[PDB]
Amino acid sequence: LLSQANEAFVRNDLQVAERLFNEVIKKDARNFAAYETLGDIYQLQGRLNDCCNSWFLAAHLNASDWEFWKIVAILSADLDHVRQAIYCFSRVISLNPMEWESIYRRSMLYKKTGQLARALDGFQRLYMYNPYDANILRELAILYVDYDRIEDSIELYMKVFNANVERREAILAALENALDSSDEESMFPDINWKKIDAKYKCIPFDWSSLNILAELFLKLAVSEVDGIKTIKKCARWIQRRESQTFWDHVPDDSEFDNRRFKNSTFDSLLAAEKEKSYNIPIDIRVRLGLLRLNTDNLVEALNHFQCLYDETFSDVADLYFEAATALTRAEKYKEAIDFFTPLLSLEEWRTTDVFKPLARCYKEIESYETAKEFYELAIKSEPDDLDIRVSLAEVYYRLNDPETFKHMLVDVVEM
């Protein structure tokens, strides 16, 4: 009777006679080739769900054949069948705890679902077994952030930083010893560098990594000074100025600014250490501004923000906003308005997000006449918020027009 399998499968190669497999399955489902082929066939006929189904049940008779369960998993995943994918993957990993694609996708799906721990175990294991992959680091860091565990997330990057430092020092020491020792002779030591490149194979620590680190430091909001110091240090290891230790002992944030010219130890340096990159990317400077703002150091923060004017506006309109908001949150309105106002130039930024805080800023300054405007613009584009109406209502009260104020409140209380 089994022959009917073979007779069919070969003769079903072309067309719908394949759906006569469905007669072969009825007598006994336990045969694999039937389901597997049925899946192979549905995969070809175009219909995906029936296929995925066939493959799933197919998978269940060769339990521990995880190379198949993986396929079922990814297929289920692409079909937006999450729990199926997670389940199949989970078994694939239960059987083979060293399939990183599966663990990755599964952990991503866990991250999606909300089971952050289950994802975190995976990403931990993944990073552990592959510390030279930036995306894994990013994701694991993000997970650590979502877990209110920023410290680990920061240590994660500081490790990479220190690794880069070690690498640099190793290279320099190597070529130094080689060069100096050689120069005593005429030749040059046959020294191995692949050993150097391997033994010190860190993830490259560039400005992006530092920006991420900065963001992580902002998200921390605890002992921001140490953060700023670290940012400056790493930013100073970049630009190859780590030799300059004294910058660690100045709070002025004098470096990365012209003020450095007024420093005593600086002027004493050789022009070789000078003429080096002292300028940082704006993406980081702003964050230093914010991190400075966190410490009620408005002066430096503003000195950092003031560098936004020099940059081409459109390329950093996103940062003006952040800078503007942080100032409102910092009860610094007179300064916030200066960074809110330029956004009005671009149409895309004419939204409530910019109109509320502006209005509040002008409200708090006791220049209500101009706050009224933006509150009206905020409500206009677009309705509605209770609090905004109440704010505008403040404006009307403090404008000695409580009648209107009240009528507004009573107008909005209804809906």
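Chain A is numbered as in Swiss-Prot; the shown residues are, in order, 131-316, 337-565.
Recorded method is X-ray crystallography, 3.1 Å.
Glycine too: its Cβ is placed from the backbone N, Cα and C atoms.
Cβ neighbour count for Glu148 (mutagenesis position) (all protein chains, 10 Å cutoff from its Cβ): 20. Experimental mutagenesis at this site is recorded by Swiss-Prot as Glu148 to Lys, annotated: In PCF1-17; increases RNA polymerase III gene transcription.
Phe162 (mutagenesis position) falls within a helical segment according to DSSP. Swiss-Prot documents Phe162 to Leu as a published mutagenesis change and attaches the note In PCF1-12; increases RNA polymerase III gene transcription.
All protein chains shown were included, and the count of other CB atoms within 10 Å of the CB of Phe162 (mutagenesis position) stands at 14. Swiss-Prot lists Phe162 to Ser among its mutagenesis entries, and the accompanying note reads: In PCF1-139; increases RNA polymerase III gene transcription.
If you draw a 10 Å sphere around the CB of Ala164 (mutagenesis position), it holds 20 other CB atoms from the protein chains shown. For the mutagenesis experiment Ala164 to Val, the note given by Swiss-Prot reads: In PCF1-19; increases RNA polymerase III gene transcription.
In the shown protein chains, 20 other C-beta atoms lie within 10 A of the C-beta of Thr167 (mutagenesis position). Experimental mutagenesis is annotated in Swiss-Prot for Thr167 to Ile, with the remark: In PCF1-2; increases RNA polymerase III gene transcription due to an increase in the recruitment of BRF1 to TFIIIC-DNA. No effect on affinity of TFIIIC for DNA.
The secondary structure of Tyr172 (mutagenesis position), as reduced to three states from DSSP, is helical. Under its mutagenesis entries, Swiss-Prot includes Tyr172 to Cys with the note: In PCF1-11; increases RNA polymerase III gene transcription.
DSSP classifies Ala188 (mutagenesis position) as helix under the three-state reduction. Quoted from Swiss-Prot for the published mutagenesis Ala188 to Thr: In PCF1-23; increases RNA polymerase III gene transcription.
Summarising the environment of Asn192 (mutagenesis position), the number of other Cβ atoms within 10 Å of its Cβ, over all protein chains shown, is 14. What Swiss-Prot says about the mutagenesis result for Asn192 to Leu is this: In PCF1-138; increases RNA polymerase III gene transcription.
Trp199 (mutagenesis position) falls within a helix when secondary structure is assigned with DSSP. For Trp199 (mutagenesis position), the same-chain residues lying six or more positions away in sequence with a CB closer than 8 A to its CB are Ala189, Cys218, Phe219, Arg221, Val222, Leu225. Under its mutagenesis annotations, Swiss-Prot gives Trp199 to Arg the following note: In PCF1-15; increases RNA polymerase III gene transcription.
Counting every protein chain shown, the number of other Cβ atoms lying within 10 Å of the Cβ of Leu469 (mutagenesis position) is 20. The note that Swiss-Prot attaches to the published mutagenesis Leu469 to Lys is: RNA polymerase III defective. Defect in the recruitment of BRF1 into TFIIIB-TFIIIC-DNA complexes and diminished direct interaction between TFC4 and BRF1. Decreased binding affinity for BDP1 incorporation into TFIIIB-TFIIIC-DNA complexes and inhibited binary interaction between BDP1 and TFC4.
The note that Swiss-Prot attaches to the published mutagenesis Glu472 to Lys is: RNA polymerase III defective. The number of other Cβ atoms within 10 Å of the Cβ belonging to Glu472 (mutagenesis position), over all protein chains shown, comes to 17.
Here Swiss-Prot notes a mutagenesis experiment, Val504 to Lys, with the remark: RNA polymerase III defective. Its own atom aside, the Cβ of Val504 (mutagenesis position) has 22 Cβ atoms within 10 angstroms in the protein chains shown.
Quoting Swiss-Prot on the mutagenesis of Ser541 to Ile: RNA polymerase III defective. According to its DSSP assignment, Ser541 (mutagenesis position) is helical. Around the Cβ of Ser541 (mutagenesis position), the same chain contributes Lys506, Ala509, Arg510, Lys513, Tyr525, each under 8 angstroms and 6 or more positions distant in sequence.
DSSP classifies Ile280 (variant position) as helix under the three-state reduction. All protein chains considered, the CB of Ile280 (variant position) has 20 other CB atoms within 10 Å. Natural sequence variation is annotated in Swiss-Prot for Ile280 to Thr, with the remark: In strain: SK1.
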Fill in the blank from the handout: The answer, for which of the mutagenesis positions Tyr172, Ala188 has its Cβ ringed by the most other Cβ atoms inside 10 Å, is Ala188
Problem - Residue from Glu148, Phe162, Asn192, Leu469, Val504 whose C-alpha is spatially nearest that of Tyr172 (mutagenesis position), among the mutagenesis positions - result: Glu148
Exercise for the section: Taking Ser316 and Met337 as the modelled residues on either side of 20 missing ones, report their Cα-Cα distance in Å, whole number only. Expected result: 5
Problem - Cα-Cα distance linking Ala164 (mutagenesis position) and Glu148 (mutagenesis position), given in Å to the nearest integer - result: 10
Problem - Which recorded positions sit within 10 Å of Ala188 (mutagenesis position) - Cα, from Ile280, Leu469, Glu472, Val504 - result: none
Exercise for the section: By CA-CA distance, flag whichever of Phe162, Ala164, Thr167, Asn192, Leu469 among the mutagenesis positions is nearest to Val504 (mutagenesis position). Expected result: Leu469
Handout entry: Residue among recorded positions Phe162, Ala164, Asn192, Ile280 with Cα closest to the Cα of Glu472 (mutagenesis position)
Key = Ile280
